[PDB]
Amino acid sequence: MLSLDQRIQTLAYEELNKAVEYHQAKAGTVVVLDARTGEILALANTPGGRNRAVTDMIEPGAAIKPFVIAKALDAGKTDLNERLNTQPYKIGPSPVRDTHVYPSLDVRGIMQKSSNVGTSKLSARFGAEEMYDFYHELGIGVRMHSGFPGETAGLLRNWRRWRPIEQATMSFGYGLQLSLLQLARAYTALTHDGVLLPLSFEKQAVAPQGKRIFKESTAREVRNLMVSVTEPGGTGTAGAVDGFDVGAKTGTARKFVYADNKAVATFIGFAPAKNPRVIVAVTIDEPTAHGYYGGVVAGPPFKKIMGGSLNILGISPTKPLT
């Protein structure tokens, strides 16, 4: 009747509490979607006061980067061969920096290493109004109308109020806010070959009519780029799943005072990367023990939830098991 798959939800709820307790976090959330139909297979929240996946508005941090890269590729403002100067720079007083000083990176490196500089430079190739409409067409600031009271629209500030630094920080996930469900929805544009899905709490006999945001070719090429995140040399190797190519993104969103230690560890990805079937999104709110970063904190729960979901759904491994 409903789209909930109890086998996946119980797996997700248990793996979530495991991670939340181990790292002594304030809260956590997991979303599992059918990557081809948008059916919500699992929605787990801890300490399960409210449905945080739908209600809690967060700055996504680095999790939004693949959409800026996809947009730059879709419109032809960059390509897969271009190497971008990724030295840290400033816009007036405000700095734009990565964790490491990379002299140059292509779009694959920007995804792989999670480069704020590279992503902001690609975004700066669009006008403020262009990015505003892009973010709004991704559903940022658009209510899900899931039915749960306390649902949030999200925050997308009017483009006319954007300072140049603010457009830059939005490109790597600060200055706009959305729920984990909204963020998981947006990734259907990458898995469903450029077509954004509306999501559904009930079973779907066929994928509903979505809305195209990217060319099919753009979505496929971006998916390949994101597999470098879980492969050695990427920030999300802790989310690799045995027997699959996993395209994913990690982020450590910082919170208001931006604090250097209070942060929401995020890990979101899909598999099988080339022909995705499952989206898994994990957020761990304010971990205080055994790590800080989305990769190390939310990676392991993603790994087990993704691998179990693929197994539960009977998805054949693409590579030999180890």
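Numbering starts at 1 and runs along the chain as displayed.
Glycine too: its Cβ is placed from the backbone N, Cα and C atoms.
Annotated features, as they stand in Swiss-Prot:
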- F256 to L (Swiss-Prot position 504): In strain: CDC84-060418, CDC77-124615 and CDC84-060384 (VARIANT)
- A259 to V (Swiss-Prot position 510): In strain: CDC84-060418, CDC77-124615 and CDC84-060384 (VARIANT)
- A265 to G (Swiss-Prot position 516): In strain: CDC84-060418, CDC77-124615 and CDC84-060384 (VARIANT)
- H290 to N (Swiss-Prot position 541): In strain: FA19 and CDC84-060418 (VARIANT)
- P300 to L (Swiss-Prot position 551): In strain: CDC84-060384 (VARIANT)
- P300 to S (Swiss-Prot position 551): In strain: CDC77-124615 (VARIANT)
- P301 to V (Swiss-Prot position 552): In strain: CDC84-060418 (VARIANT)
- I315 to V (Swiss-Prot position 566): In strain: CDC84-060418 (VARIANT)
Given the variant positions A259, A265, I315, the candidate whose Cβ has the fewest other Cβ atoms within 10 Å is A259
Using C-alpha atoms only, work out the spacing between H290 (variant position) and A259 (variant position) and round it to an integer in Å. 18
Provide, as an integer number of angstrom, the distance between the C-alpha atoms of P301 (variant position) and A259 (variant position). 25
From variant positions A259, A265, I315, the one whose Cα lies nearest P300 (variant position): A265
Through-space Cα separation in Å, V257-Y258, 3-residue segment unmodelled: 5
On a simple 10 Å Cβ count over all chains shown, which one of the variant positions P300, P301 is most densely packed? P301
Measure from the Cα of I315 (variant position) to the Cα of every one of the variant positions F256, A259, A265, then give the nearest. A265
I need the CA-to-CA distance for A259 (variant position) versus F256 (variant position), whole Å please. 6
According to DSSP, collapsed to three classes, what secondary structure does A265 (variant position) have? strand
